[PDB]
Amino acid sequence: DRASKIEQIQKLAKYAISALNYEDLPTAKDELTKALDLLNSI
Amino acid sequence: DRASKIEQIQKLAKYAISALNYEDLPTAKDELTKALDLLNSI
Amino acid sequence: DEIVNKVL
Amino acid sequence: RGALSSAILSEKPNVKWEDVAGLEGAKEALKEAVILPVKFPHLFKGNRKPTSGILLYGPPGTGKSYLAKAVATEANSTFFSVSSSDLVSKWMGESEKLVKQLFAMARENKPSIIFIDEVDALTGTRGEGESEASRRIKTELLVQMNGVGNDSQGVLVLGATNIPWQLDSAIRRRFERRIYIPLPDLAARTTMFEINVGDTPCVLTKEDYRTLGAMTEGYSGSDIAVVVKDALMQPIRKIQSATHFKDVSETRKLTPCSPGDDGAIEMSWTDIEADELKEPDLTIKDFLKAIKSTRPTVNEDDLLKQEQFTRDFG
Amino acid sequence: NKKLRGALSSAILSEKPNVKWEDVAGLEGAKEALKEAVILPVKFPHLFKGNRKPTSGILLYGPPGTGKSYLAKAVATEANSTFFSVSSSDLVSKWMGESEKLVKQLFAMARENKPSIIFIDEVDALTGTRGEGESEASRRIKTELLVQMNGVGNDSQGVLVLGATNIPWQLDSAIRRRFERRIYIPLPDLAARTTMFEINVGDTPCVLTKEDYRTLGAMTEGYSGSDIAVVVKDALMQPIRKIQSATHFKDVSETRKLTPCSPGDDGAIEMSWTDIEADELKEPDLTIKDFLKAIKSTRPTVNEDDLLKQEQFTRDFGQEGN
Amino acid sequence: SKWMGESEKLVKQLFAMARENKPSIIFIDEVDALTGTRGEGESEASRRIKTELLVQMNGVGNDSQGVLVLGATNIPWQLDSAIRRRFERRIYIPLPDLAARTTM
Ligand SMILES: Nc1ncnc2c1ncn2[C@@H]1O[C@H](COP(=O)(O)OP(=O)(O)O)[C@@H](O)[C@H]1O
Ligand SMILES: Nc1ncnc2c1ncn2[C@@H]1O[C@H](COP(=O)(O)OP(=O)(O)O)[C@@H](O)[C@H]1O
Ligand code: BEF
Ligand code: BEF
Ligand SMILES: [Mg+2]
Ligand SMILES: [Mg+2]
């Protein structure tokens, strides 16, 4: 289960990166957050 | 700057990902943070 | 040489 | 002559009897049909004759051709791995002399075991087939496999198939021990993981291989050979995907590590010198990664028709 | 012997279709598997020793028009290996078991010229589950392909067998077994579609921005990469339609240059394109109503139950091409 | 054709004729009788003539430069989706209207 959460955190970070490639700060500040909160949920 | 700040977040969020590949939550929770704060600094 | 045809 | 003597192999694929996992009945029958006549030839006199035909059948990917390679290493015979490409011809009256030549050179080279692999492609029920290829091949082969008393050295005719119900009933008769090679159970799967990792440095224990063998029910031996293939690739993913290595320990040796660690320089594998790379160890998350990605091969109605044939003839 | 090599001399292709790994849009996973099965054994051959062997079969499947043959062209450019491209026209001969003697000769050539790649395009036309097929073509071409791929005395070292298909559920289970990484090439997502518009317009002068390509990529959900290649084809024809329907042109700005303008404008002469001199024409740049025009006219190609059987096969036997 | 895989070296050398004499036009009249969705058809005719037409129209080593492939049909819904893909402008010819009838 923890391995699954870690995979999801990494996915969200990858999606955030991909987002900044269009300067989309909105998406970014969000995914890079949904991710962080989850690394604390670990 | 900015064009770079936006580039350094990604640099961070990558390291963070790379870090979770050793389950290193410490580094992660940090880089994924130094990054986020900076996206607000934008 | 014995060649093959093909049917329906 | 010089057209069928491309059936003899000579490279001896080094598979020994302790590499097939499980299948003990099949090893038992193959030993008492291959090893034992040569080692104690005085026993087979009178009414006691050796076996002269063995059919292996099963679902796809379970061990048939591989066990034939094991026989090809361990037999000390002369081994003809003939197939339908090497017997059929344009000119009429060549697919008579070709089979006839095959068995005559098998009796040049006694003891002989002949491996007609996938016999359903030679022998196709002869109600729809063409004149030359289907009829004279299958009749001549039936004759020459009616050598019961004369073939006391030499020809043991193996054969493997995946569709054993599409086989002609006269040829179902000639193969006198139809053995069924099934999907493997727990001890065999654990044995196959322990074999296929080889001598690769891994942190795994007996309970780890036991765990994976418990995890993989439904897989054949091919599938476990490819999850070990993919899981052995997993270190090179953990070297290509690298931003940061680190020295450990014969002069300099660096391995991938997380961003910011004890001696964590920032670089790529490309930056690092020949050899002086420290290839990462094999975890259990590598195998769990591979087992998540790889998905089984046999479908559970193919097994119903296999069990059908086993219950009717096998 | 040499009659047969005289037949198969026309399969060793010799022109290197210039598609590079960035001309493919999307598909991280399929490029990743293909790189670590094609590029990496040649570039670092010391690694593959012991138990670590390279992959020897890769099946790509998907809906029509999503990238399969194109990604095979990318391999054909980047591989530095001999790239045989064979098909059903070149294996079915007329003559009692040449369709087995040809196959055996094919892999014998691809072992004498290792490292090699064999790309069997539309493998579902050779390999058809053998429950209804005819004796010769069915049992003998399928059987020689089986025995020749792994077999006993055969040694599939250093050959790779690709293969693409659109009907992956009509494939024989022994040949589903031989292809050991069934990767699925799907319809593109949002970022991929935006990338394909940016690629296919090329270096053509257009007034479009990133939010314009982003708009079109948001507009086209359901399209494969073929369809977006043809809406870019049609939208690149739109300046010609302007420059023919132009009663009236006008000079603007290297010596004289005229473009279509409405009746009665600043320097609006009345003429036809025919009246105007070689080169000294100025064609209206790609402006977003051209693309909206094309997207209104062009309609998807794949339906939405074909996708159900594709997702079926992916959930029962397949990888995920991302 | 009759002799076993002659019915696709015909397809191949048709398109090779049109490449030797480009700019060429190939007009396949009534295409729904060659190309029948391949889920019920027979092995040779179905998979091999349809498949060689597919691979030959775009394929890998094939170069459809300067050839044009027309085609007409009355049953356009019985057409295989790969061949619906290859025909890149499906135009619809309808029953006439007033000015057209007066012109005729
Ligand atoms: N009993 C087994 N022991 C070891 N490996 C096995 C066994 N069965 C299958 N395998 C693995 O699967 C591979 C495929 O075996 P193969 O001969 O192709 O099976 P078959 O002919 O029944 O389909 C073997 O070469 C090996 O990689
Ligand atoms: N993923 C893609 N990225 C870039 N171009 C693509 C992609 N998919 C399709 N195309 C374009 O669409 C055409 C169709 O690709 P093609 O290889 O023929 O597809 P396939 O063989 O699956 O049907 C290609 O020539 C290319 O021009
Ligand atoms: F059982 Be295998 F596919 F020959
Ligand atoms: F090869 Be395509 F997907 F028609
Ligand atoms: Mg086998
Ligand atoms: Mg294609």
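Chain A residue numbers are taken from Swiss-Prot; in order, the displayed residues are 289-330.
Per the header: electron microscopy, 3.2 Å.
Every residue gets a Cβ built from N, Cα and C, even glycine.
In three-state terms derived from DSSP, A:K299 (mutagenesis position) belongs to a helical segment. The number of other CB atoms found within 10 A of the CB of A:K299 (mutagenesis position), across every protein chain shown, is 13. Quoted from Swiss-Prot, the note on the mutagenesis of A:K299 to A is: Abolishes interaction with VSP4.
The Cβ neighbour count for A:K302 (mutagenesis position), using a 10 Å radius over every protein chain in view, is 16. A:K302 to A appears in Swiss-Prot as a mutagenesis experiment; the accompanying note says: Abolishes interaction with VSP4.
Long-range Cβ neighbours of A:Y303 (mutagenesis position) (same chain, at least 6 residues apart, Cβ-Cβ under 8 Å): A:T315, A:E319. Experimental mutagenesis is annotated in Swiss-Prot for A:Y303 to A, with the remark: Abolishes interaction with VSP4, no effect on dimerization.
In the three-state DSSP reading, A:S306 (mutagenesis position) counts as helix. Here Swiss-Prot notes a mutagenesis experiment, A:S306 to A, with the remark: Diminishes interaction with VSP4.
For the mutagenesis result A:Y310 to A, the note given in Swiss-Prot is Abolishes interaction with VSP4, no effect on dimerization. Same-chain residues at least 6 positions away in sequence with a Cβ under 8 Å from that of A:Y310 (mutagenesis position) are not found in this chain.
Listed in Swiss-Prot as a mutagenesis experiment, A:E311 to A is described as follows: Abolishes interaction with VSP4 and dimerization. In the shown protein chains, 13 other C-beta atoms lie within 10 A of the C-beta of A:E311 (mutagenesis position).
Among the mutagenesis entries in Swiss-Prot is A:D312 to A, noted as: Abolishes interaction with VSP4 and dimerization. Applying an 8 A CB threshold to same-chain residues 6 or more apart, the list for A:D312 (mutagenesis position) is empty. The DSSP secondary structure for A:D312 (mutagenesis position) is coil.
In the three-state DSSP scheme, A:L320 (mutagenesis position) is classed as helix. Record note (Swiss-Prot), mutagenesis A:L320 to E: Abolishes dimerization. The unchanged residue is displayed.
Taking Cβ-Cβ distances under 8 Å and a sequence separation of 6 or more, the neighbours of A:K322 (mutagenesis position) in its chain are A:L300. Under its mutagenesis annotations, Swiss-Prot gives A:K322 to A the following note: No effect on interaction with VSP4.
Here the residue is the original one, but Swiss-Prot notes a mutagenesis experiment at this spot, A:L327 to E: Abolishes dimerization. The DSSP secondary structure for A:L327 (mutagenesis position) is helix.
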A:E311, A:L320, A:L327 screened against A:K302 (mutagenesis position), Cα within 10 Å - retained mutagenesis positions: A:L320
Against chain B, in sequence order - mutagenesis positions A:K302, A:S306, A:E311, A:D312, A:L320 with Cβ under 8 Å: A:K302, A:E311, A:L320
Rounded distance in angstrom between the Cα atoms of A:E311 (mutagenesis position) and A:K299 (mutagenesis position): 19
Candidate with the highest Cβ count within 10 Å, taken from the mutagenesis positions A:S306, A:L320, A:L327: A:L320
Whole-number Å value for how far A:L320 (mutagenesis position) lies from A:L327 (mutagenesis position) (Cα to Cα): 11
Separation of alpha carbons, A:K299 (mutagenesis position) and A:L320 (mutagenesis position) (Å): 10
Candidates from A:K299, A:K302, A:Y303, A:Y310, A:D312, A:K322 close to chain E, where mutagenesis positions are judged by Cβ under 8 Å: A:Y310
